[PDB]
Structures are given as C-alpha cells and as structure tokens.
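Comments concern the structure below.
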There are 2 protein chains.
Amino acid sequence: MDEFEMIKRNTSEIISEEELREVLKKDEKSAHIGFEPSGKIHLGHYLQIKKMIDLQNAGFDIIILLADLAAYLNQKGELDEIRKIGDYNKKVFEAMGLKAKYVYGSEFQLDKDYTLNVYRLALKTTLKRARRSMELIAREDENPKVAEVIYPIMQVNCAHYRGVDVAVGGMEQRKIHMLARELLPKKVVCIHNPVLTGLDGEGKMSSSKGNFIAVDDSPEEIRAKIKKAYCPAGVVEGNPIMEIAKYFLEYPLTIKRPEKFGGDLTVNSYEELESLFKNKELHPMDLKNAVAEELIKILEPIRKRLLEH
Amino acid sequence: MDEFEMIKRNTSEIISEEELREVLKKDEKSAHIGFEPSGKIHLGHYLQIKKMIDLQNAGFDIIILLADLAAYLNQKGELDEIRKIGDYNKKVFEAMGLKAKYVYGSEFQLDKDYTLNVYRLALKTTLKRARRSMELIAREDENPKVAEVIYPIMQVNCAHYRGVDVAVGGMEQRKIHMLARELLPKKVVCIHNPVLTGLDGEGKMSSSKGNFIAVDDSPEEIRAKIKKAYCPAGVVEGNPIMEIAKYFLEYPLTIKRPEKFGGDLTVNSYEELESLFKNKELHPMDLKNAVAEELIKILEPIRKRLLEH
Ligand SMILES: N[C@@H](Cc1ccc(O)c([N+](=O)[O-])c1)C(=O)O
Ligand SMILES: N[C@@H](Cc1ccc(O)c([N+](=O)[O-])c1)C(=O)O
Ligand SMILES: N[C@@H](Cc1ccc(O)c([N+](=O)[O-])c1)C(=O)O
Ligand SMILES: N[C@@H](Cc1ccc(O)c([N+](=O)[O-])c1)C(=O)O
Ligand code: NA
Ligand code: NA
C-alpha cells in the first residue's frame, strides 16, 4: 500500500486523484484543515485528525487552523471565548498524537490584503451559491444573517492565502471547496472524509446535537452511549456502530461472545464483519459489546493524556 | 429663517428633527455624505452638495466620502480606475464652491478594527434586510452577489467609525440609514434629499440611465435635453422640469414669453409657479425655455471653472 492509497483509505472523495498524485512527488507539501472550536472533541474530529496523521506520514507539513473568526461568523459566541476553546482543542489534538502547527484564523484573516481579497471573491460569488455552500455548516437560523454568506468566501480565501497544496475536511465542506476550485488561480487538492452518523441514527454526528462519542468520554459513558445506539440487525447503511467498526477499529478483530451464542468470533477485515452482520450472523448486542470495548482501548491513551494535565 | 429651517429646506425628511435641533447647539459638529464615484456629475449630485453647503453655513464641518470601496462592491470596476474618477468628482465638487475635506473609503475601510466591526454587524443583519436596503442602490444583476449585502453594513459602519453627527444622502439611502440607527449605539441624524426624476419621466435620474443634466453640460446640450423632456401640461408630479424649477432656480423668477402668448411673467415663489402651471396658465414650452436659460446661468460658473483647468 503506497502513500496515495494510504491517504485515500477511508476517504469519501479526493478532488482530484490526478492532482494529488502530482502533489505527492514534491518534497515540500502542505495540508491543512480548519475546525470551528468545539466544546467537545468527538469521533468525527478524530477521523479527520487520523487523516491528517496519514498525510503527515506521507511527508506533508500539517497545519491545523483553529477557525475562531469562522466560528464567530457562525454564531458560536465571542472571539475571546472561542479562542479559549480553540486552545483546549489544540491540547486534545496533541493528545491524539498529532504533531502539527496550530494557527488561529484571526491571526491573518483580518489583514488588509486578506479582506480585500474576500471582497473581490464576494463580487464573483452569488448569494444563492454561498447559501447553498453553507447548508450543512451554518447554524440553524430562521432569519439567516449576512455573516452566513461571508463565511464561505472567507474559507475560500484561506487556502489561497496560506498557499496550501491540500485542504482536508468532511463532506459537509465540499461545496465550499468546489467554489474555491472554481474561483482561485491555483487549484487546491481537496480530501473529504465521510460524515459519521449520530448515535441515534437520525442525523449526522455533531457537537451541538448531543449524538456523539467524545474522545475523553469515560469507559462507562462509552458503553452506555453504544448500548442505546441505533443498530438494526442486518442494516449497515446509516448504522453508527458499523461506521465505528469501519473507521476506528483494528483488524483482525476478535469479537467475544458467550459459547451459547456462538463463542468468540474472529473477523479479518471490516468487509468480513459487514458480511456477517448483513447475513444476521452477528447480533447487534455482540457487535456493540466488541465496538465499545475496542473503542475504549483506542481512546484510552487520549483520555489518559488529558487526565494527567 | 433660522439654521434649522435653512437645513430643512427642500429636504424630504430629517430623522429626526429633535435630534438635529440637539446637534445644532454644539460648537463642533460634523456632517458627511458618500458618493460612489461617477463618470458624470449631475443635478442629483448638485442638489446634495447644495445641502452640504447649507450645513457648512450652519457651522458644520463637511466631509465628502469618495466611496471607492463601496463602488467596487457595487460592480463599478477596478479600485484604481474608480479612485481616478473620485479625484475628478472632487474637482467638480470644488468647482461648485464646496469647501470640504475629501476622504477615500479605502483609506480606513480596510483597517482591522473597521473589518471586525463589519463582521459583528453582519451577525446582526439579516440577508433579507440587507437586500431590501439595497433595492434602489445595487447595480442591476440577475444573479445578485455576496458583495451586494456587504455594501450596506459597510456604509452602516462608516458613520459609526468616523464619528459623524449627521449623515446626508438621497432618499435611496434611507433603508441603510435606518439600519444604522437600529444597530449603532450613537444615533446619527439622517438628512434625506429628494430623488430627482429622469428627463424622460420614466425613472429616477441616474448616471447609468442617460436621463440626467450634467453640471458641465454645454448650453446647447442643456437646451436640447430640456426641450425633449417629459413635461405634461398641468402635471407637476413626476415632472422633471418642475423639479428643476423647485430645487435650483432663484425667485422671484421672470419667465419671458412673447406678447402673443401673454408676455413676460414674474413669479415670486415656486409655489406660485406651481399654481400657474397646474391651472394650465403657463405652457410647457415657456416653462422649459425659462428653466433652460436660468439653469444655464446657474451652472455657468461651474462649467467655466472646469473649462479653465
Ligand atoms: N468550515 C470549517 C471551519 C474552517 C475550515 C477551513 C477554513 O479555512 C476556515 N476558515 O478559513 O475560516 C474555516 C468547519 O466547519 O469547522
Ligand atoms: N443542517 C445542520 C447543519 C449543522 C450541523 C451541525 C452543527 O453543529 C451545526 N452548528 O450548530 O453549527 C450546524 C443544522 O441543522 O444545523
Ligand atoms: N451609498 C452611497 C455611497 C456611500 C455613502 C456613504 C457611505 O458611508 C459609504 N460607504 O461607507 O462606503 C458609501 C451611494 O449610493 O453613492
Ligand atoms: N433599481 C435601480 C437602482 C439603481 C439606480 C441607478 C443606478 O445608477 C444604479 N447603478 O447602476 O448603480 C442602480 C436599478 O435599476 O439599477
Ligand atoms: Na530532495
Ligand atoms: Na463656544
């Protein structure tokens, strides 16, 4: 498995693979991702940091944008407070093993030249396109604000300004990224990670929807959250427990079961697990028990690093 | 006629008169108006500069904003070119006798603190409200751009930033001004001048609609434009020729007519003229002849100052 395939693994899309293959030849290459600071850092965050670690192992310099000004425009509070939560998020990412450079958006996003470019992009971006780009990002608002349409052109300008080769984010970012690839002279390679389903199966996992596992959740909390989670027998689509098994667990995987239910079961790949589960040969409760215990072990070093502060 | 009434004369509205009366007591008081730079300076501009001269005579320090960055956001071209047209407009205003300070918007509107405040106002302003505020300003665009909704919050921030006591503009600005009075801690007094009708009577006089008299138009050009203008007998509403008589001409006014049509006629006020014209006692052609010749004399010193450059 070469560098390209390592980077591609468990992504939803790469825009475009040919452009990524051209970047991979350079000696010096940079990848960045931005996060609105979040009170809790959850598995959706972790999936993305894992992808940044993969890029780092492929020779990329990693930059983590603590997107304080974007969060401000998206109604997350005052800059002062947002920045404090950003510093906490930095500590969590560091505890995940990421070695990276961290920058706050407002360190450069209020520069005269940055702003001037935002206004030039504003002349090229329709209101309809900007609003469409924000459908999966913008905070719920019955009376959408002008800030909502500044946000995307701010993010477009960010990759242009910083000179990054690769931008990474969840699929919720893909319309902003395709706007950037249309408007900017240098085309940035975009790597989009899948959006995890919330534990109740009803929407996407989100810090604001209370449907997440946080990386520093206690073992008991993780067991309770998974016990209650949506997980229909034979159903993989939209099944948060199967997503966790696909994106976080190490294989071959031994699923412990009582002898009266088949005894311990060893699966060599996620695809094998998927066949077992689809064939109703693996019961949700045993899948849940394995996913909970393996996820606890995966998160343990992160939780422990945060606990010793 | 005191300072308040001099300022009020020929305005459409003052928001509010009580606030203006409080400003008038101060020793130091400032009034400003902004103009997107315009290739031609027309009677609509002149009406407003006349109002700035009235404020100047009432003890106000006058600032003329050459609104280069606003014009840029409203699709009037590149900043470089817009700024050149701004310097020409300054020369025209000076030729009208205005003594004032001139500032380009971009001298301060790209400051970090200015921008930060724009983004704070963006959080408080709905997209619907911003678009409504721009209905009579925004350049025609079948696909409205994000720039269109940045523009008004930029203008709101301008009066707040510069610390002006009074903002002056045409009635087309009134929704932006009422947004500013809602969002800003210090309430700015707003003085709105009437919108002149275009010469063909079909819309408002505009530099982009080719329906204007420019202050530096030749006498022959002024005569031809007025000869062709909408001017129905007995109709005052929407009659550009009667508007010119109301807002630019000095009274008492002697209207020369052939003896076979009544001979020379002297009117002591615009209201007298209005009664004559409504009663079909003054024919459009004689009104036009008088308005053309008196307007030529009014504009003559401006045209001559510009010609001797
Ligand atoms: N849109 C990202 C945050 C973000 C990512 C990348 C960026 O460049 C910026 N930005 O520029 O402000 C912001 C999120 O949903 O969390
Ligand atoms: N359509 C989603 C977009 C969204 C998802 C998750 C979120 O955390 C936020 N948000 O609050 O910024 C917004 C919503 O209902 O809001
Ligand atoms: N809206 C004005 C121009 C303008 C007036 C006042 C202002 O403060 C600003 N501005 O801030 O950019 C711009 C026009 O239609 O010509
Ligand atoms: N509703 C008017 C608003 C407007 C009037 C005059 C103008 O010069 C401009 N303009 O081009 O900026 C715009 C229009 O049809 O455009
Ligand atoms: Na090398
Ligand atoms: Na005094």
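The first residue you see is number 1, and the count goes up from there.
According to its header, the structure was obtained by X-ray crystallography, 1.5 Å.
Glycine is treated like the rest: Cβ placed from N, Cα and C.
According to Swiss-Prot, the ATP binding site annotation covers A:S207. All chains included, 18 other C-beta atoms sit within 10 angstroms of the C-beta of A:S207 (ATP binding site).
The Cβ of A:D286 (mutagenesis position) has A:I255, A:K256, A:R257, A:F261, A:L265 as same-chain neighbours under 8 Å, each 6 or more residues away in sequence. In three-state terms derived from DSSP, A:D286 (mutagenesis position) belongs to a helical segment. For the mutagenesis result A:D286 to R, the note given in Swiss-Prot is Decreases the rate of aminoacylation with wild-type tRNA and increases aminoacylation with amber suppressor tRNA 8-fold. Decreases affinity for wild-type tRNA and increases affinity for amber suppressor tRNA.
For the published mutagenesis A:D286 to A, Swiss-Prot gives the following note: Decreases the rate of aminoacylation more than 10-fold, without effect on tyrosyl adenylate synthesis.
Experimental mutagenesis is annotated in Swiss-Prot for A:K288 to A, with the remark: Decreases the rate of aminoacylation more than 200-fold, without effect on tyrosyl adenylate synthesis. Taking the Cβ of A:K288 (mutagenesis position) as reference, residues of its chain lying under 8 Å away and at least six apart in sequence are, in sequence order, A:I226, A:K227, A:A229, A:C231, A:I241.
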